[PDB]
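Colleague: Got a structure for you, questions after.
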Amino acid sequence: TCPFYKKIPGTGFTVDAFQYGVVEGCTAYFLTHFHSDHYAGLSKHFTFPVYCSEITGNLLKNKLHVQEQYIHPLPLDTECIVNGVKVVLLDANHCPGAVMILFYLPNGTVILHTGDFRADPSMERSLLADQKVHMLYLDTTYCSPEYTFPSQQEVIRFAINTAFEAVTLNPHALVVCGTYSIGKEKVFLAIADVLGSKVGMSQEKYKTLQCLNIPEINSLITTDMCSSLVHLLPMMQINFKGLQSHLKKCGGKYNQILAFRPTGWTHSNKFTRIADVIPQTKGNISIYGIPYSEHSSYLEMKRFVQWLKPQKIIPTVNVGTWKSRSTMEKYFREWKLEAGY
Ligand code: NI
C-alpha cells in the first residue's frame, strides 16, 4: 500500500506512486523523473492522468508506450492549474527532465516536493524566493556529514584531462563509459568533445537519448560503433572480464581500454581529493570510479533547508530503519537551532 510520504494532503494527488495499483482517492499521479524506482508500474495500459515535464513525457510515450491522451506535460517555471489546484514545476538539478513540484493548497498551505535533487544556490532565485513553504518533502539520500563530494565541474575536468592524456599518448586506446539509466550524460559527452569523436552506443540507448531535448545531439552521439572511440556500455559490463570481451569485439582496432564508472558516493571520498583518484588496472585495462553525484551532498542539503526555513520536513529516502530516521531528525533539529527558525 502507498506510503504516507507519497501522498499530498488536501489534494487528490500522489507523487512517484505507480506501483500500488489504484490509489484510493487519487485523481492525478505526478512523476518527478524517469528513474525506475519512481516510474515502476507505468505502461501502455495505464489510463489515469500523469503529470510531468516535457522530457519525462517523451520518455513515457517512447520507452514505456504510455498513450498520449493520458500524458499531461507542463512547462517549467509556470503557474498551472491541475484539478483546481495551482502547481509549479521547477528544475531539480538531477537527471534530464527531473523536477521539484510546488503545490499551493486551497487552504493557504504551500508544499514543496523535491523529487530527487542536487541542491544548488541557483534555486534560491527561482519562484521559491517569492513565498513561504510550510511543508518540505525532502530527498535525504546523503543526509549525513560523511557525504562530501566535489562539484560536478571538478569531476568533469578530471575526466576530460585523464581521457585526453591517455588517448594522446596512445591513439589506439578506447574509452568506455558505463550507464544504466538516464543522468550523468555530461561525463561521456565531455570526453567525446575533447577527443573529437561521437559517442557510440546501442540502438536502445540512442533512442532514450533522442527523447531528451539536448541541443546538437545528432552531432555528439551515434549507433556506429566502428566510427567512435568513446563507447557506452551497461554499468554491469564495467569490470575486467566484461571489458576484455568488449576489446575482442573491436577486431584489433584498439589495444588498451580506459573505462569510467560514475558512481554517486564511495568512502574513498572521506580520505581522498579528486586530484588524487587512481584507477584499478589489470594488463591493458584501467577502471576509474569517479564521484559524479546527481544528489545533494550533506552541506548542499543543509544550506538549502536553512535558506527555505520550512515548518515541517518529511524525508523521502532512508525512511525504512529507525536508526536512519532518528539520525535524520536529529540533523533537522540542529539545522533549525543553528539558523533560528
Ligand atoms: Ni533518481
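Numbers in chain A come straight from Swiss-Prot, and the residues shown are 700-1040, in order.
Cβ coordinates are placed from backbone N, Cα and C, and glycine is handled just like the others.
In case it's useful when we look at the structure, here is the feature table from Swiss-Prot:
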- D838 to N: Impaired nuclear focus formation, reduced interaction with PIAS and increased sensitivity to cisplatin (MUTAGEN)
- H994 to A: Impaired nuclear focus formation, reduced interaction with PIAS and increased sensitivity to cisplatin (MUTAGEN)
Colleague: Between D838 (mutagenesis position) and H994 (mutagenesis position), what is the CA-CA distance rounded to a whole number of Å?
Modeller: 8
Colleague: According to DSSP, folded down to helix, strand and coil, what is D838 (mutagenesis position)?
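Modeller: DSSP call for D838 (mutagenesis position): coil, neither helix nor strand.
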Colleague: Given a separation of at least six residues and a C-beta threshold under 8 Å, show me what packs close to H994 (mutagenesis position) in the same chain.
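Modeller: Result: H793, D815, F816, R817, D838, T840, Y841, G963.
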Colleague: So how many other Cβ atoms are close to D838 (mutagenesis position), meaning within 10 Å of its Cβ?
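Modeller: Summing over all protein chains shown, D838 (mutagenesis position) has 24 other Cβ atoms within 10 Å.
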